[PDB]
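Asks: Below: one structure in structure tokens.
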Amino acid sequence: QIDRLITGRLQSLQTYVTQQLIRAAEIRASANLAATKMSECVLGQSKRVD
Amino acid sequence: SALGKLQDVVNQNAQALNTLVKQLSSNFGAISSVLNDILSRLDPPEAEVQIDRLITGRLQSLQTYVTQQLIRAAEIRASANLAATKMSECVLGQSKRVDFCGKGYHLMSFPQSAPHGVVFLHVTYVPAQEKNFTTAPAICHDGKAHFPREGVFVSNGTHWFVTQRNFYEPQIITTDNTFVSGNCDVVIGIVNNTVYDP
Amino acid sequence: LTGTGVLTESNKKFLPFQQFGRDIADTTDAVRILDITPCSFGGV
Amino acid sequence: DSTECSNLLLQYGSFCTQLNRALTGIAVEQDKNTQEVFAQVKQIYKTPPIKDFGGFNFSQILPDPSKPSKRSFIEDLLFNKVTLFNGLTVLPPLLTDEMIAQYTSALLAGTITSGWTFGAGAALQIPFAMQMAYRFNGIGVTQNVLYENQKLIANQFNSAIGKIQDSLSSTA
Amino acid sequence: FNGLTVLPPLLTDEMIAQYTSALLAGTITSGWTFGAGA
Amino acid sequence: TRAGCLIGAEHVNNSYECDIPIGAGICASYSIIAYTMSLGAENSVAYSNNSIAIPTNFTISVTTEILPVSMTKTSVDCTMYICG
Ligand SMILES: *[C@@H]1O[C@H](CO)[C@@H](O)[C@H](O)[C@H]1NC(C)=O
Ligand SMILES: *[C@@H]1O[C@H](CO)[C@@H](O)[C@H](O)[C@H]1NC(C)=O
Ligand SMILES: *[C@@H]1O[C@H](CO)[C@@H](O)[C@H](O)[C@H]1NC(C)=O
Ligand SMILES: *[C@@H]1O[C@H](CO)[C@@H](O)[C@H](O)[C@H]1NC(C)=O
Ligand SMILES: *[C@@H]1O[C@H](CO)[C@@H](O)[C@H](O)[C@H]1NC(C)=O
Ligand SMILES: *[C@@H]1O[C@H](CO)[C@@H](O)[C@H](O)[C@H]1NC(C)=O
Ligand SMILES: *[C@@H]1O[C@H](CO)[C@@H](O)[C@H](O)[C@H]1NC(C)=O
């Protein structure tokens, strides 16, 4: 029974880690976009539309 | 350690591969981590249930490795898209974007090959050796407001010249490089000076 | 200890008290000295 | 804290090391993202005590000596509006709120004093009217348009900031 | 050795170096003109 | 500190560039010292409504940027890996 519980809890932890990794990738992309915006609009004037 | 990104990517890939290789030899609750020993030692029913346990463990490990590899591949694809954009903009032309192709006013870029990446040598222009000057938005001459076409009005201590923004090249204020727009009553900070007519 | 592979002359030096030898991944590499190198395999 | 779990997990493998490494890498990545986003400059510029920007008002976005964690009123509203065992722990960020706020203050001072010159090297002082004239020239509008409507543009900017703070105050 | 293979890259190191050299030569000898046509 | 407690490093009242990031604004560097990392050089720009600063010289700066383009292509035979 303990082994079954271990397998279930480890599977749950794997799912949580995968979700966290996907969210981290999304947040990294958003942070790269924000850094680009700060570089090209706060440190200078951007001719790009919108 | 000047190529930390490529070395880090290689180290992560090697670490994932080594972790998978190590996990290949895990008991996973079975009597042994060697399949051949189980087959040459144990009866077909118990041998196949141990095989099922080992298969479950190894399949879970391989699934985890494949998920991490897919995430790393997506990250590498994003990095390669950024590198291709830099190649198209910084190398094949001149980019007006700030700090996209190096710190300062970007001049050009040179590509260099790397074992698992690319290197951009960004050649840029950086102002230095600055001096203070006194400015005025416009010049009130003959009851008319004169603004510089390109550059800025400055004065060292008493004489007013017109120069360019990024370099100190003073020039005599003249009607060719200045344009008139209205009188000198609405401009805030306008000063009185002569405008040379050639 | 059963397995499938190629028996090769080994240039490595064992010890009188050592019988088996395993490289990285904890897999059988040498058996008493003869080296075990699996026969060629790959994709097509 | 059961010994049987350790006994049954040592033979299971090393997935715990994998998860710990993944979490550490994620934390390092977020720290690097914050470091890249907020630390665009290596010099902490400060606004001069006298504020004569041609009528433009920046006391709304500049820090005040009242010590509200060294944040502007808009930053205070942004912080206030956002509302926030068993082996789970929260690692504090490398850059604190005060440090990020001081980065923001330095960036604001550089933008409102040196324009875009500090982003390409040393900060170069320039009157805000002339910086706005340069920016108007960037979008294809001559300097005289700014110079003959400086008061109107300053009033419009102040009104826009007022609507911004009103929206951030009541509108959710 | 356990079913793990490393697939060689399609483009060799020499070919990547030749791409970099060609791009650099076009940049020096032509500027940005070669990136928008002849 | 709010990130925990550190033993073996002497706390100093100075501020240097961060070397080993401990967290919560606290860094460590090499005896081993622990401090609060400095954001950078602190300077005040002489702003005025009738003053400008214009460069009289220039510098041609060459910087290096590293960008990964690809990684090693690994193929795994599931039947061989799991079963052998
Ligand atoms: C000249 O400008 C610098 C800033 O670049 C300032 O520190 C200095 O005080 C100025 N000189 C005078 C005489 O005010
Ligand atoms: C300013 O420059 C003009 C022209 O070069 C010169 O005649 C004048 O003496 C200068 N004044 C000062 C204070 O350097
Ligand atoms: C600059 O501000 C001072 C007040 O400190 C004022 O006396 C002066 O007329 C102003 N000059 C311009 C050009 O706005
Ligand atoms: C410039 O000259 C006009 C008349 O010549 C005068 O009315 C005006 O006050 C002068 N400007 C300044 C700043 O003294
Ligand atoms: C800017 O706005 C604030 C709040 O409305 C006000 O207290 C301050 O006096 C204004 N500054 C200027 C220079 O008008
Ligand atoms: C504490 O910091 C202050 C200010 O930096 C300094 O004057 C003082 O010497 C420091 N004391 C110690 C014990 O480090
Ligand atoms: C600019 O700096 C270089 C050396 O970096 C020097 O040789 C040159 O004379 C300087 N320019 C001026 C106008 O002094």
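All chain B residue numbers match Swiss-Prot; in order, they span 943-1140.
If you're wondering, the header gives electron microscopy, 2.9 Å.
Positions of Cβ are set from backbone N, Cα and C atoms, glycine also.
The note that Swiss-Prot attaches to the natural variant B:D950 to N is: In strain: Delta/B.1.617.2, Mu/B.1.621. Natural variation at this site is recorded by Swiss-Prot as B:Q954 to H, annotated: In strain: Omicron/BA.1, Omicron/BA.2, Omicron/BA.2.12.1, Omicron/BA.2.75, Omicron/BA.4, Omicron/BA.5, Omicron/BQ.1.1, Omicron/XBB.1.5, Omicron/EG.5.1. Listed in Swiss-Prot is the natural variant B:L981 to F, annotated as follows: In strain: Omicron/BA.1. One natural variant named in Swiss-Prot is B:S982 to A, and its note says In strain: Alpha/B.1.1.7. According to Swiss-Prot, the natural variant B:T1027 to I carries the annotation: In strain: Gamma/P.1. Under the heading of natural variants, Swiss-Prot lists B:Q1071 to H and annotates it as follows: In strain: Kappa/B.1.617.1. In Swiss-Prot, a published natural variant is listed as B:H1101 to Y, annotated In strain: Theta/P.3.
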Asks: Please report the Cα separation of B:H1101 (variant position) and B:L981 (variant position) in Å, rounded to an integer.
Replies: 99
Asks: Measuring Cα to Cα, how far is B:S982 (variant position) from B:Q954 (variant position) in Å?
Replies: 37
Asks: Can you check which residue among the variant positions B:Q954, B:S982, B:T1027, B:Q1071 has the largest number of Cβ atoms within 10 Å of its own?
Replies: B:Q954
Asks: Spatially, which candidate from the variant positions B:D950, B:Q954, B:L981, B:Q1071 is nearest to B:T1027 (variant position), comparing Cα atoms?
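Replies: Nearest candidate: B:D950.
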Asks: Only counting partners 6 or more residues apart, tell me which same-chain residues put their Cβ under 8 Å from the Cβ of B:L981 (variant position).
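Replies: Once residues fewer than 6 apart are set aside, B:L981 (variant position) is near B:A989.
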Asks: Check each of B:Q954, B:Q1071, B:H1101 (the variant positions) against chain E and write down, in sequence order, those whose C-beta lies under 8 A from a C-beta there; write 'none' if there are none.
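Replies: Of B:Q954, B:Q1071, B:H1101, none lie near chain E.
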Asks: Would you mind reading off the Cα separation of B:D950 (variant position) from B:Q1071 (variant position), to the nearest angstrom?
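Replies: Per the Cα atoms, B:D950 (variant position) and B:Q1071 (variant position) stand 39 Å apart.
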Asks: To the nearest whole angstrom, what is the C-alpha distance linking B:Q1071 (variant position) and B:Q954 (variant position)?
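Replies: Distance (Cα to Cα, whole Å): 45 Å.
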Asks: Can you count the other CB atoms that lie within 10 A of the CB of B:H1101 (variant position)?
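Replies: Summing over all protein chains shown, B:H1101 (variant position) has 11 other Cβ atoms within 10 Å.
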Asks: Using DSSP and collapsing to three states, where does B:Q1071 (variant position) fall: helix, strand or coil?
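Replies: Going by the DSSP assignment, B:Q1071 (variant position) falls within a strand, counted as strand.
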Asks: Taking each of B:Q954, B:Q1071, B:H1101 in turn, which of these variant positions have a Cβ less than 8 Å away from a Cβ in chain C?
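Replies: Of B:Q954, B:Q1071, B:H1101, none lie near chain C.
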Asks: Among all the protein chains here, how many other CB atoms are within 10 A of the CB of B:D950 (variant position)?
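Replies: Other Cβ atoms within 10 Å of B:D950 (variant position): 12.
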Asks: Taking CB atoms only, which of the variant positions B:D950, B:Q954, B:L981, B:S982, B:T1027, B:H1101 fall under 8 A from chain F?
Replies: none
Asks: Listed variant positions: B:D950, B:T1027, B:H1101. Which have a CB under 6 angstroms from an atom of ligand 2?
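Replies: Among B:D950, B:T1027, B:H1101, near ligand 2: B:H1101.
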Asks: Which of the three DSSP-derived classes (helix, strand, coil) applies to B:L981 (variant position)?
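Replies: Where B:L981 (variant position) sits, the three-state DSSP reduction gives helix.
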